[PDB]
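All remarks here apply to the structure that follows.
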Amino acid sequence: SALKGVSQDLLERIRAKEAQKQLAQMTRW
Amino acid sequence: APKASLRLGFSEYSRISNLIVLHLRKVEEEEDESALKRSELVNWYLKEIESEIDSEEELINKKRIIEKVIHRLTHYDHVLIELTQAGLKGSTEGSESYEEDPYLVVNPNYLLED
């Protein structure tokens, strides 16, 4: 989704974040 | 004056810079200067905005800016403060510094407007 992920250590948390908003519907009811 | 800039146009810059002044003024108000918060600064930042960050793009952008700001702060801006020197300055003598940076604190002055 992004080119050249800045600071993979801090950005790695996003790989789990993407899954979070995937299983959990964040769509405003 | 709208031409002065640095008020709303740079939302990411203002959003990130605010974290520095707000979190610093808060800790100085409590103690004086906590220091030692390279990853911590970003860590709590992400955890605070992750609820509003509903798009991966936002997070990647916010992390990019926060990291770039800290990197700039400790170099280009040079508004960072360190106790020692021989334990944070690489090259020359060939200092180890494999563990982490000794002391890291930021000046509440900076060069932002807002």
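Chain B residue numbers are taken from Swiss-Prot; in order, the displayed residues are 708-821.
Per deposition record, solution NMR.
Just so you know, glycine gets a Cβ as well, placed from its N, Cα and C.
For the published mutagenesis B:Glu757 to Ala or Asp, Swiss-Prot gives the following note: Impairs interaction with CTD1. Experimental mutagenesis at this site is recorded by Swiss-Prot as B:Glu763 to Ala or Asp, annotated: Impairs interaction with CTD1. Where Swiss-Prot documents B:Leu766 to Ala as a mutagenesis experiment, the accompanying text is: Impairs interaction with CTD1.
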Rounded Cα-Cα span from B:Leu766 (mutagenesis position) to B:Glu757 (mutagenesis position), Å: 7
Neighbour tally for B:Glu763 (mutagenesis position), based on other Cβ positions within 10 Å of its Cβ: 16
Greatest C-beta neighbour count within 10 angstroms, which of the mutagenesis positions B:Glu757, B:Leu766: B:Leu766
